[PDB]
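Enquirer: Quick one: this structure, given as structure tokens, is what I'll be asking you about.
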Amino acid sequence: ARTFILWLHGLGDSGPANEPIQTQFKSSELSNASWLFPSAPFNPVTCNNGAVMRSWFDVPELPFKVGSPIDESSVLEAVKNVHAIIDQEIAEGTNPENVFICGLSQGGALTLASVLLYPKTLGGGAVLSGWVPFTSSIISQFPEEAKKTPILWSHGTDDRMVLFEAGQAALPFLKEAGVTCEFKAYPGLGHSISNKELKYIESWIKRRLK
């Protein structure tokens, strides 16, 4: 069956820069999968004093701590673009439970928002070193089926760009929302992707495909 993996890059990065990630998923189950690595528009970014770069949504403050300010309206605009991608792939014949959304840092925050607001259950959302980009006021708007999408959250314990504490803060948020989240901490890892972290995501996607 057709598998679709949408990967969302982090702040200032691009889709093509991250496309080689797919070569790290060498299993026969995942080499069949269709990948998409979109690029965020060029936007001013508040944490960089308005400097323009590829950015999914405005980031008021980086490093991101528990309690850091967020721009909820801007995240919700970015979710619309992600949802258009997902809608198209499903309409073209892909089973929603074969759709996986992954992302790093800003892209992980967007992954979380996009999955939890999508009207259908998806295969899963993999957050790498992200943060929760809205407050608990949004939970009432999570569609019924979205709460059944599993989340795998990966975070380095030594991350000082998006504090590990901010990644841990997603867990009581997801529990309040009724969402199942596996949290995988990576000791000594900072704000980057490790191969062992990607290998675990692959195993998790394979298990979800069942």
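In chain A, numbers come from Swiss-Prot; the residues present are 2-211, in order.
Header entry for method reads X-ray crystallography, 1.5 Å.
From the backbone N, Cα and C atoms, a Cβ is placed for every residue, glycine too.
Residues annotated as active site, charge relay system in Swiss-Prot: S106, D160, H192. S106 to A appears in Swiss-Prot as a mutagenesis experiment; the accompanying note says: Loss of catalytic activity. Here Swiss-Prot notes a mutagenesis experiment, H192 to A, with the remark: Loss of catalytic activity.
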Enquirer: Would you mind reading off the Cα separation of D160 (active site, charge relay system) from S106 (mutagenesis position), to the nearest angstrom?
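Expert: So the Cα of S106 (mutagenesis position) lies 11 Å away from that of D160 (active site, charge relay system).
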Enquirer: Cα distance, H192 (mutagenesis position) to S106 (mutagenesis position), nearest Å?
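Expert: Cα to Cα, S106 (mutagenesis position) and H192 (mutagenesis position) are separated by 8 Å.
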Enquirer: At a 10 Å cut-off from the C-beta of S106 (mutagenesis position), count the other C-beta atoms across all protein chains.
Expert: 28
Enquirer: Looking only at Cβ atoms, how many others are within 10 Å of the one on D160 (active site, charge relay system)?
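Expert: Cβ-Cβ neighbours of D160 (active site, charge relay system) within 10 Å number 21.
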Enquirer: So, in DSSP terms, is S106 (mutagenesis position) helix, strand, or coil?
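Expert: SS state of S106 (mutagenesis position) = coil.
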Enquirer: Indicate whether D160 (active site, charge relay system) is helix, strand or coil by DSSP.
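Expert: Coil, per DSSP.
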Enquirer: When you measure from the Cβ of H192 (mutagenesis position), how many other Cβ atoms are you left with inside 10 Å?
Expert: 20
Enquirer: Going by DSSP, is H192 (mutagenesis position) sitting in a helix, a strand, or coil?
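Expert: Once the DSSP labels are grouped into three classes, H192 (mutagenesis position) ends up as coil.
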